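Colleague: Take a look at the following structure, please.
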Amino acid sequence: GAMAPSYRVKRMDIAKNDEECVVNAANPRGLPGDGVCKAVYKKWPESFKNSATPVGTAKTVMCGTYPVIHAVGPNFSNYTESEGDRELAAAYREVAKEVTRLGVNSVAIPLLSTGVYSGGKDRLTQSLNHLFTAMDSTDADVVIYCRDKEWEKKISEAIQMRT
Ligand SMILES: [Cl-]
Ligand SMILES: [Cl-]
Ligand SMILES: [Cl-]
């Protein structure tokens, strides 16, 4: 456990994280993919051995001793708003279980279902609130990674609103 478990946000490539494990925004088939998944494949390609897992689940694969948690958010192009919301909540709950099982003191995590799986909608608040519901009962330091300047501001404001 971290001494004083915290949430932080950084605007940078999650492949350059300073945490004890990483969450990949994975596809269900364990393919290299695009965006976060692309950077993650370049940095930890050994972690894609048997990484396929269903929507709403997380599967950990070790790259050496460094854990990669493949978390599969729903593609809102295919899911109804209702079913997609349930599967996005479930994926983050499975991340919290894996982070707990691994005994890490820190985790790097992206906002699931916010890029090419967004169905063309802004899902910052939806995805972040499901991240909090799952991770609030864990004692790992959580570092959220994003790329947009405006998203960084809103994520920081949401963290500080709870403090
Ligand atoms: Cl960067
Ligand atoms: Cl996405
Ligand atoms: Cl972003």
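Our numbering is plain: 1 for the first residue shown, then up by one each step along the chain.
We read in the header that X-ray crystallography, 1.4 Å was used to get this structure.
Quick reminder: no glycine exception, Cβ is built from N, Cα and C everywhere.
The feature ADP-D-ribose binding site is assigned by Swiss-Prot to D13, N27, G35, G115, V116, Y117, with experimental evidence given as support. According to Swiss-Prot, the mutagenesis experiment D13 to A (Swiss-Prot position 1343) carries this note: Partial loss of ADP-ribose 1'' phosphate phosphatase activity. For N27 to A (Swiss-Prot position 1357), Swiss-Prot lists a mutagenesis experiment annotated as follows: Partial loss of mono-ADP-ribosylhydrolase activity; complete loss of ADP-ribose 1'' phosphate phosphatase activity. For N27 to R or Y (Swiss-Prot position 1357), Swiss-Prot lists a mutagenesis experiment annotated as follows: Almost complete loss of mono-ADP-ribosylhydrolase activity. For the published mutagenesis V36 to E or F (Swiss-Prot position 1366), Swiss-Prot gives the following note: Almost complete loss of mono-ADP-ribosylhydrolase activity. What Swiss-Prot notes for the published mutagenesis of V36 to A (Swiss-Prot position 1366) is this: Partial loss of mono-ADP-ribosylhydrolase activity. Annotation of the published mutagenesis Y117 to V or W (Swiss-Prot position 1447) in Swiss-Prot: Almost complete loss of mono-ADP-ribosylhydrolase activity; the original residue is retained in the structure shown. Experimental mutagenesis is annotated in Swiss-Prot for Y117 to A (Swiss-Prot position 1447), with the remark: Partial loss of mono-ADP-ribosylhydrolase activity; complete loss of ADP-ribose 1'' phosphate phosphatase activity.
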Colleague: Under 6 Å from ligand 2 by Cβ, which mutagenesis positions from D13, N27, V36?
Modeller: none
Colleague: With ADP-D-ribose as the bound species and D13, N27, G35, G115, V116, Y117 as its recorded binding residues, calculate the greatest Cα-Cα distance and give it in Å as a whole number.
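Modeller: That value is 19 Å for the farthest Cα pair.
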Colleague: Sort out for me which one of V36, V116 has the most neighbouring CB atoms within 10 A, since those are the recorded positions we care about.
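Modeller: Top count of Cβ atoms within 10 Å goes to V36.
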Colleague: What is the separation, in Å, between the Cα atoms of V36 (mutagenesis position) and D13 (mutagenesis position)?
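Modeller: Roughly 8 Å, rounded to the nearest whole number.
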Colleague: Under 6 Å from ligand 1 by C-beta, which of these recorded positions make it: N27, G35, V36, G115, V116? Sequence order, please.
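Modeller: So the answer is none.
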Colleague: Using a Cβ cut-off under 8 Å and a sequence separation of 6 or more, which residues in the same chain sit near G35 (ADP-D-ribose binding site)?
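Modeller: Correct list: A25, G115, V116.
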Colleague: What whole-number Å value do you get for the CA-CA distance of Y117 (mutagenesis position) and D13 (mutagenesis position)?
Modeller: 19
Colleague: List the residues of the same chain that sit at least 6 positions away from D13 (mutagenesis position) in sequence and have their Cβ under 8 Å from its Cβ, in sequence order, or write 'none'.
Modeller: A39, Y145
Colleague: If you skip the near sequence neighbours and keep only those at least six away, which residues in the chain come within under 8 angstroms of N27 (mutagenesis position), Cβ to Cβ?
Modeller: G33, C37, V72
